[PDB]
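**Student:** One structure coming up, written as structure tokens, with questions to follow.
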Amino acid sequence: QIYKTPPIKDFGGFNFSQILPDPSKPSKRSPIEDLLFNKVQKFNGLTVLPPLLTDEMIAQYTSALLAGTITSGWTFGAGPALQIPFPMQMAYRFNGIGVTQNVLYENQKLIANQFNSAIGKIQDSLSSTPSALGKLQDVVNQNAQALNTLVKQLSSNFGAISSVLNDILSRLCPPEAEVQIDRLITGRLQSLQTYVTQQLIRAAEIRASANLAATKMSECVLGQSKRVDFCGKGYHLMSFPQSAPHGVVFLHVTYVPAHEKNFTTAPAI
Amino acid sequence: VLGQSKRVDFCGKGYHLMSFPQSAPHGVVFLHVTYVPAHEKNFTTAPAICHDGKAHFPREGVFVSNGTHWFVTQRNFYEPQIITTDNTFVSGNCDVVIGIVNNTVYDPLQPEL
Amino acid sequence: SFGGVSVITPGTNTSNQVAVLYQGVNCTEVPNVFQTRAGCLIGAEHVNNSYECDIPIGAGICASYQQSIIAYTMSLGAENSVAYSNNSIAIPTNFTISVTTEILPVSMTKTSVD
Amino acid sequence: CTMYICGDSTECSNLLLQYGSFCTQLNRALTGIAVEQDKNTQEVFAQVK
Ligand SMILES: *[C@@H]1O[C@H](CO)[C@@H](O)[C@H](O)[C@H]1NC(C)=O
Ligand SMILES: *[C@@H]1O[C@H](CO)[C@@H](O)[C@H](O)[C@H]1NC(C)=O
Ligand SMILES: *[C@@H]1O[C@H](CO)[C@@H](O)[C@H](O)[C@H]1NC(C)=O
Ligand SMILES: *[C@@H]1O[C@H](CO)[C@@H](O)[C@H](O)[C@H]1NC(C)=O
Ligand SMILES: *[C@@H]1O[C@H](CO)[C@@H](O)[C@H](O)[C@H]1NC(C)=O
Ligand SMILES: *[C@@H]1O[C@H](CO)[C@@H](O)[C@H](O)[C@H]1NC(C)=O
Ligand SMILES: *[C@@H]1O[C@H](CO)[C@@H](O)[C@H](O)[C@H]1NC(C)=O
Ligand SMILES: *[C@@H]1O[C@H](CO)[C@@H](O)[C@H](O)[C@H]1NC(C)=O
Ligand SMILES: *[C@@H]1O[C@H](CO)[C@@H](O)[C@H](O)[C@H]1NC(C)=O
Ligand SMILES: *[C@@H]1O[C@H](CO)[C@@H](O)[C@H](O)[C@H]1NC(C)=O
């Protein structure tokens, strides 16, 4: 189901304004998503088909996942969505990492502030780091490179008198055209087979990435993971999805021990 | 099959209990048995209970109110119990926690001694 | 102008009616005519309702057999506004035992060639 | 690519040019693999700060 957030964003000091949809934008993307989207042949029989799901539809799915996570924790992923106060959800997630719930409630203001600042840092980090989305750009560049190569091969003679078929037909006669043409067919057919093979191999890599992204969506977003370094470095509390061009961005919220002290210990008393 | 998974949506939708393999031509079929919450109700809640100047938290459940009385219940199934010193723990005073409510916390030994 | 021609069909066990999508072109260049971002769709009736996607057309548009073929913007699911508040919790008073099926390929035919 | 196919023959090299970018494509593909092999090692072992 498509879940929606409450009209009043009172989450006990926790501010999600950077990940939630911004109604002032015609695309209804979040502040972070909008940044990500800004950062990231025809006449030769080569075409491009549109995706079944639009960017708006993808954004709507993302919004539903965020709305569920915020208002009902991980319950919406295992059945009916059951509401719980956000601070109490965080308390449950603290217990999940071996920290008592009173730690959350006693430090609620500090924790909310640390969270809010950390999110703000993400927005700035991406804005000031051109290479941040290189992984998604690499996919775009590789596909563009393959098509440009395929088209340029149409300029090759492959042993023929001319790369241009119309030149052969207008100058040479039928017994001697079928020799020159066959050379072009062989080369052009080989070029196309090379392209397709490379696309199948690349497709496999993307599929594997998509399978991993789908797993992270289930285990990082729709629940709390105990798998080490699966949902970020540190002890996983929760994660938030953000859409991106041809990809997904996960913001992982983790708990990290900060100021340790030396103590003397014993196995038993 | 050889254990119980805590990985979300790895072994079917819902909370995994167990699974059974079945063979198929060139493949395998898994029958996943899961637990799904069914009939939810709205309750009033609180992060802590204040009693005798002390803040009390649930040991393994959540504090709920039916509109007149406070109970503690397990999270995935409504099963209300009287709030006592046996199913809660104390940490600090009542001044820090936001949303703390005033209620009696029973000490089972009190009437015995 | 040129492009691909795709034929949308319900299946011959149901009907012999078809719709044709002229991929990547204007409806004005083709000569129930609906212009989509996937191309010009002819033979399908556009509706302002929304359903689960049956036969994908592209760019959010799907088609199905309803008799005639219709074209619609696909639904992503029903809406649900959760009753969030800072002191309200929902707790299950009951449960169900669900059994679901997951199917995976394990192997393929072992062929050999001389 | 050129050496494997043509050795040091200029006559061969001149003919090979008629095939376009096939050699460049193959060199690129092998390079991509070589880079991945170092990435693989780092992903496994370089997990400690
Ligand atoms: C949430 O954070 C944004 C950005 O700092 C700020 O403009 C907004 O006022 C905050 N919302 C609340 C309720 O504090
Ligand atoms: C613990 O003691 C050792 C000396 O035995 C010292 O080097 C180390 O820095 C101390 N660690 C902390 C966190 O105080
Ligand atoms: C809980 O209360 C809200 C109104 O605040 C209502 O819309 C919702 O249906 C109720 N849920 C249940 C399970 O009773
Ligand atoms: C709450 O539970 C108590 C104890 O069973 C009962 O006496 C009381 O009437 C209930 N309150 C409401 C509003 O149902
Ligand atoms: C809950 O929200 C109400 C306003 O709707 C406010 O008066 C009350 O103090 C809040 N309680 C907590 C624990 O946030
Ligand atoms: C809870 O009880 C204390 C006295 O023990 C009182 O001072 C405080 O105001 C009460 N809190 C509420 C919300 O009534
Ligand atoms: C074909 O239609 C018949 C009814 O006329 C139905 O019983 C049968 O299951 C259909 N076959 C398929 C593959 O849907
Ligand atoms: C072709 O379709 C576009 C919209 O996709 C429209 O703006 C344009 O005017 C159309 N051209 C003609 C001749 O109708
Ligand atoms: C769909 O709605 C548009 C207005 O947004 C209207 O012009 C059009 O005639 C409607 N079509 C149908 C089939 O209702
Ligand atoms: C739980 O639901 C089942 C039907 O699935 C019903 O027969 C049973 O009585 C319900 N249990 C309770 C306590 O309501």
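So for chain C, numbering is Swiss-Prot's, and the shown residues are 591-621, 641-675, 690-737, in order.
Using N, Cα and C of the backbone, Cβ positions are placed for all residues, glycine too.
Per Swiss-Prot, the features are:
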VARIANT   C:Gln613 to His  In strain: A23.1
VARIANT   C:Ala653 to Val  In strain: 19B/501Y
VARIANT   C:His655 to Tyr  In strain: Gamma/P.1, 19B/501T, 19B/501Y, Omicron/BA.1, Omicron/BA.2, Omicron/BA.2.12.1, Omicron/BA.2.75, Omicron/BA.4, Omicron/BA.5, Omicron/BQ.1.1, Omicron/XBB.1.5, Omicron/EG.5.1
MUTAGEN   C:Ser673 to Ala  No effect on O-glycosylation by host GALNT1
VARIANT   C:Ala701 to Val  In strain: Beta/B.1.351, Iota/B.1.526
VARIANT   C:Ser704 to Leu  In strain: Omicron/BA.2.12.1
VARIANT   C:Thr716 to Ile  In strain: Alpha/B.1.1.7
**Student:** Using a 10 Å radius around its CB, how many other CB atoms surround C:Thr716 (variant position)?
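**Tutor:** Here the count is 12.
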**Student:** Mind sorting out which of the variant positions C:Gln613, C:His655, C:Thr716 are close to chain A, meaning Cβ under 8 Å from one of its Cβ atoms?
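**Tutor:** So the ones by chain A are C:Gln613.
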**Student:** What is the interatomic distance between the Cα atoms of C:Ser704 (variant position) and C:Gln613 (variant position), given in whole Å?
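**Tutor:** Approximately 39 Å lies between the Cα of C:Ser704 (variant position) and that of C:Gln613 (variant position).
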**Student:** Of C:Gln613, C:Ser673, C:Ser704, the recorded positions given in the record, which has the fewest other CB atoms within 10 A of its CB?
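**Tutor:** Each of the recorded positions C:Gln613, C:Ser673, C:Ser704 was scored; lowest Cβ tally within 10 Å is C:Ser704.
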**Student:** Please report the number of other Cβ atoms within 10 Å of the Cβ of C:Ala653 (variant position).
**Tutor:** 27
**Student:** Return the residues near C:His655 (variant position), defined as same-chain residues 6+ apart in sequence whose C-beta is under 8 angstroms from its C-beta, sorted by sequence, else 'none'.
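**Tutor:** Non-local contacts for C:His655 (variant position): C:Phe643, C:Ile693, C:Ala694, C:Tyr695.
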**Student:** Which one is closest to C:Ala653 (variant position) in space, judged by CA to CA distance, out of the recorded positions C:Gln613, C:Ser673, C:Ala701, C:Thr716?
**Tutor:** C:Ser673
**Student:** Please report how many Å separate the Cα atom of C:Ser673 (mutagenesis position) from that of C:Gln613 (variant position), as a whole number.
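**Tutor:** One finds 18 Å between the Cα atoms of these residues.
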**Student:** How long is the line from the C-alpha of C:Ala701 (variant position) to the C-alpha of C:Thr716 (variant position), rounded to the nearest angstrom?
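**Tutor:** Cα-Cα distance, C:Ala701 (variant position) to C:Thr716 (variant position): 24 Å.
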**Student:** Provide, as an integer number of angstrom, the distance between the C-alpha atoms of C:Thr716 (variant position) and C:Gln613 (variant position).
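**Tutor:** Cα-Cα, rounded: 53 Å.
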**Student:** So, in DSSP terms, is C:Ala653 (variant position) helix, strand, or coil?
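**Tutor:** DSSP assigns C:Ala653 (variant position) to coil.
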**Student:** If we take C:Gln613, C:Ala653, C:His655, C:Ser673, C:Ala701, C:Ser704 as the recorded positions, which have a Cβ under 8 Å from chain B?
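**Tutor:** Nothing passes the 8 Å Cβ test.
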**Student:** Let me know the DSSP-derived helix, strand or coil state of C:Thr716 (variant position), please.
**Tutor:** coil
